[PDB]
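Below is one structure, written out as structure tokens; the observations come after it.
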Amino acid sequence: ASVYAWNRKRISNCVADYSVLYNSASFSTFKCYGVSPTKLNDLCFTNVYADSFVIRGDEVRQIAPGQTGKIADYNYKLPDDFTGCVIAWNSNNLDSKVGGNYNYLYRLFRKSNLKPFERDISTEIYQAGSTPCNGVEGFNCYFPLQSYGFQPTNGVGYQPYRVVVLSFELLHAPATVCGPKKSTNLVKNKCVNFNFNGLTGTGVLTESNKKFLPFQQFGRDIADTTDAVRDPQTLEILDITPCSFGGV
Amino acid sequence: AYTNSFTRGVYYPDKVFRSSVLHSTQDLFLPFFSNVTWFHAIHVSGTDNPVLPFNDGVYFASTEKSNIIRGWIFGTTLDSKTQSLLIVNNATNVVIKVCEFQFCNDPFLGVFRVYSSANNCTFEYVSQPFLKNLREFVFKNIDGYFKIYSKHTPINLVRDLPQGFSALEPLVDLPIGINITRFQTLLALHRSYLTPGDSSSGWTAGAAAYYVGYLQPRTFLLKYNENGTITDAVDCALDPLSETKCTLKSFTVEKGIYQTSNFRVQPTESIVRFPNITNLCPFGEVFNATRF
Amino acid sequence: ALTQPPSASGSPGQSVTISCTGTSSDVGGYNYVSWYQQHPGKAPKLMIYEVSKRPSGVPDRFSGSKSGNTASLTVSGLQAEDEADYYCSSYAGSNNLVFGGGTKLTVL
Amino acid sequence: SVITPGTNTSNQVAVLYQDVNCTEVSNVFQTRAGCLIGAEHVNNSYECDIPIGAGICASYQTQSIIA
Amino acid sequence: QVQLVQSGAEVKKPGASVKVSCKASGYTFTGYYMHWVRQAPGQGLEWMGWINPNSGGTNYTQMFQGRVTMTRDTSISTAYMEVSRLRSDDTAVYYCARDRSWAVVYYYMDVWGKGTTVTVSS
Ligand SMILES: *[C@@H]1O[C@H](CO)[C@@H](O[C@@H]2O[C@H](CO)[C@@H](O[C@@H]3O[C@H](CO)[C@@H](O)[C@H](O)[C@@H]3O)[C@H](O)[C@H]2NC(C)=O)[C@H](O)[C@H]1NC(C)=O
Ligand SMILES: *[C@@H]1O[C@H](CO)[C@@H](O[C@@H]2O[C@H](CO)[C@@H](O)[C@H](O)[C@H]2NC(C)=O)[C@H](O)[C@H]1NC(C)=O
Ligand SMILES: *[C@@H]1O[C@H](CO)[C@@H](O[C@@H]2O[C@H](CO)[C@@H](O)[C@H](O)[C@@H]2O)[C@H](O)[C@H]1NC(C)=O
Ligand SMILES: *[C@@H]1O[C@H](CO)[C@@H](O)[C@H](O)[C@H]1NC(C)=O
Ligand SMILES: *[C@@H]1O[C@H](CO)[C@@H](O)[C@H](O)[C@H]1NC(C)=O
Ligand SMILES: *[C@@H]1O[C@H](CO)[C@@H](O)[C@H](O)[C@H]1NC(C)=O
Ligand SMILES: *[C@@H]1O[C@H](CO)[C@@H](O)[C@H](O)[C@H]1NC(C)=O
Ligand SMILES: *[C@@H]1O[C@H](CO)[C@@H](O)[C@H](O)[C@H]1NC(C)=O
Ligand SMILES: *[C@@H]1O[C@H](CO)[C@@H](O)[C@H](O)[C@H]1NC(C)=O
Ligand SMILES: *[C@@H]1O[C@H](CO)[C@@H](O)[C@H](O)[C@H]1NC(C)=O
């Protein structure tokens, strides 16, 4: 899709193998934010939004928090506290055609700067600065969209760069998306490191005597300590009390 | 008409078990004792079922054995141009569809799927249906997740919202992000016309009665009991006593004086005051000099 | 249409001018006055795109500026290269653009 | 600050805006500590049930909140 | 090289139709607007209308609205001007022109095609 009305997929309820991406040499920029590139396969994510657009080559630096520019303000704005990773690679031989390519267009004039993650399909003509324009482009009201016109003879800064941005928040369970890991058997009554669906901690696990409501993925005691969790494999409720410690 | 909300409309916010804990929650709850726009929706006379806004997510309830409330529709403009949602809660299954469909002048089922005229939908969902009985719902549309909460309690036929307390259990999370600003409920007699142009013809359905509120961002002090279910709540913005209850994180404020918040006068207006200088700086000279 | 004087005269190395009698009610209000130099038999080119701005490649010896209602383009130190027709144009208030009649530069 | 005679006694509450003139926001009594809104001024004098400041204390009239 | 290649000349019967085509080269076809202006062989120059290759929005003068239409072809990087009835007043050389401005609809005509001559017969 073009940079206006960028395609968004809501990736959820699957195991995500990130190892095929961050070790793949096909990508030009793999600048992640708020997460290490090599730790992506070892984490569980609440919801993963995958965006996709094609932009001009010199404009790939604008897709980053806090930047400014036409793409950054009128087409696609990342928030100031963005977490995720931005993936881009050159696509001059797939997105550009001989004599030109015109399926890719970008918004050039807008009355106001976009909110983060906003999407503006509105092709209504630009503000006049004068008497308003009924429906006709000209002299005050311009067409807000504009095609790059990608050509194979253009420089690397003008070549069509195909960009994918993965936006995803990393709270605890219920994590719909997590990386690949061999789930193993349950070890009760021992001081055991656990990774329950993204909920990570160290403690002993006891068969719980408390009754969860059928929606609660885990529980907490007073002062926000995670006292209980339900098993993602067999739906048993397990109490987590800390491993025994004390001064000697 | 209008009745008050007493204490109704609280729900489990975050799917986390707590027991014997007064947890201070901030979410789009129904503010206590607000007005709800109760409807004589039978509309044998007085053409009909109205379309209501969805300002920040709403609260819905009904009290009828006729079971005429059979679903809801949603959308930004409820037309074929923009996105929409249909929910139908027929006796077999719920069919939750995001379609950007073309809706009726006055929607109906008459089971016959009359409500949608043309469909090239994108998202669908089927699960178990929703069946003096008092149903309750809240519909939160936050950050791409459409959240429906539910509870139905055999109320004592008070012809309004009862003064009792009930916590809405979360029921369905829809992972669809569609801009929703208006909704309309769906009524269905067991047989009537399937023409999408009628308003007050075809059949006479049973007696109908439902409610609508609006959720506001409010702080709440939710009282989870021993078993882990909510039995009481305190709305921190309703009353200075309730604000004191939220400040102390306790449900019984004792004899004494208690500081509860800080009062500061917001500025009424903003003024800008510069001298009479109007001549412009010669940036036009220094940036357009013929030689440096 | 735009009223316009038909001709101007001179000799190579002199200074002459050509004027455009637009109406201040409709023509001069939205200015944007563009002058074009047209030899016979070939396409013309812009010679003052705004009311006073030359395009790239235009010699500096050509000057112009609106003056009240009328607009005028002047040629200083001309030669055999400047024997051409010259046309006035403007916005004319809405998308319906108008041109002038077209004066003819002549050198004795 | 609120004045509460106890939750299980009554739900009546009078508020006290410290160091505020009552020009900016049923009974509005201007104490020497601030705007005491909701309390009823009484010319009598008793023991100090709930202290307020500058020699004014509040109690439960029984039925009403007095200052 | 930013020269626009206009089509060849044509001769048409009176009252019949004719279409002229100007092919872009060098510059980006989408963007820069394309105005259509006519020059009678005797005198003057008149403006008809423009189409933008960016969006295909068209405007026309009043003298030609409802009797002459325009269209674009981004596949061949060319824009077409169509005349429905070749009246004897319209036997003229038709010129296509770019605009100086990037993507706004102003009127600053820089580069002009060689011009396809049109003739009304008898
Ligand atoms: C230094 O000289 C330059 C050269 O003229 C000045 O810049 C140019 O100023 C004109 C007149 O305002 C600008 O044209 C206008 O642009 C706006 C868009 O911002 C448009 O809406 C108007 O219709 C008009 O076309 C022009 O853009 C501008 N820049 C150029 C030519 O690159 C400049 O103002 C002078 N002073 C300084 C401090 O630079
Ligand atoms: C070209 O632009 C002009 C300028 O707005 C348009 O003229 C207006 O058109 C509307 C359409 O109904 C009329 O109501 C106005 O009265 C017109 N104004 C003037 C001053 O004529 C014109 O329609 C446009 N043409 C095209 C083909 O888009
Ligand atoms: C362009 O301007 C027209 C006239 O100024 C608008 O037409 C109007 O149309 C209504 C009914 O269609 C008439 O009742 C009214 O008198 C007027 O003629 C037209 O709507 C407007 N177009 C847009 C897109 O705003
Ligand atoms: C997951 O698989 C195991 C073995 O295949 C099975 O015992 C367990 O019940 C499954 N979990 C769920 C939630 O179905
Ligand atoms: C939702 O749609 C309405 C009507 O199209 C629009 O006015 C509103 O701004 C939209 N809201 C969002 C958040 O896009
Ligand atoms: C529905 O069809 C219209 C054209 O009739 C199309 O523009 C729109 O994208 C379609 N919506 C879908 C497939 O969700
Ligand atoms: C908790 O639930 C059990 C079984 O439903 C019930 O016996 C018990 O009384 C409940 N406890 C409280 C405090 O309501
Ligand atoms: C109210 O609270 C006081 C303070 O603890 C107590 O002495 C009194 O018995 C209570 N009265 C009732 C009716 O609960
Ligand atoms: C409060 O302000 C009003 C208005 O200026 C004044 O008349 C009054 O005396 C003030 N009271 C106190 C206690 O300052
Ligand atoms: C209290 O004293 C004031 C001031 O002297 C007087 O105006 C008022 O009437 C008195 N009220 C009572 C109940 O004595």
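The numbers used for chain A are those of Swiss-Prot, and the residues that appear cover 348-595, in sequence.
Quick check of the header: electron microscopy, 3.2 Å.
Just so it is clear, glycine is given a Cβ too, placed from its N, Cα and C backbone atoms.
Listed in Swiss-Prot for this protein:
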type	residues	note
VARIANT	A:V445 to P	In strain: Omicron/XBB.1.5, Omicron/EG.5.1
MUTAGEN	A:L452 to R	Increased resistance to neutralizing antibodies. Decreases HLA binding to NF9 epitope. Increased binding affinity to human ACE2
MUTAGEN	A:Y453 to F	Decreased HLA binding to NF9 epitope. Increased binding affinity to human ACE2
MUTAGEN	A:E484 to D	Increased replication in human TMEM106B overexpressing cells
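A sphere of 10 angstroms centred on the C-beta of A:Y453 (mutagenesis position) encloses 22 other C-beta atoms. Proximity to chain E (Cβ-Cβ distance under 8 Å) holds for the following recorded positions out of A:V445, A:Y453, A:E484: A:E484. Each residue contributes its Cα atom, and for A:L452 (mutagenesis position) and A:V445 (variant position) those atoms are 17 Å apart. Comparing the recorded positions A:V445, A:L452 by how many other C-beta atoms lie within 10 angstroms of each C-beta, the top residue is A:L452. When other Cβ atoms within 10 Å of the Cβ of A:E484 (mutagenesis position) are tallied across all protein chains shown, the result is 23. A gap of 18 Å separates the Cα atoms of A:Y453 (mutagenesis position) and A:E484 (mutagenesis position). Recorded residues A:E484 (mutagenesis position) and A:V445 (variant position) have their alpha carbons 30 Å apart, per Cα-Cα distance.
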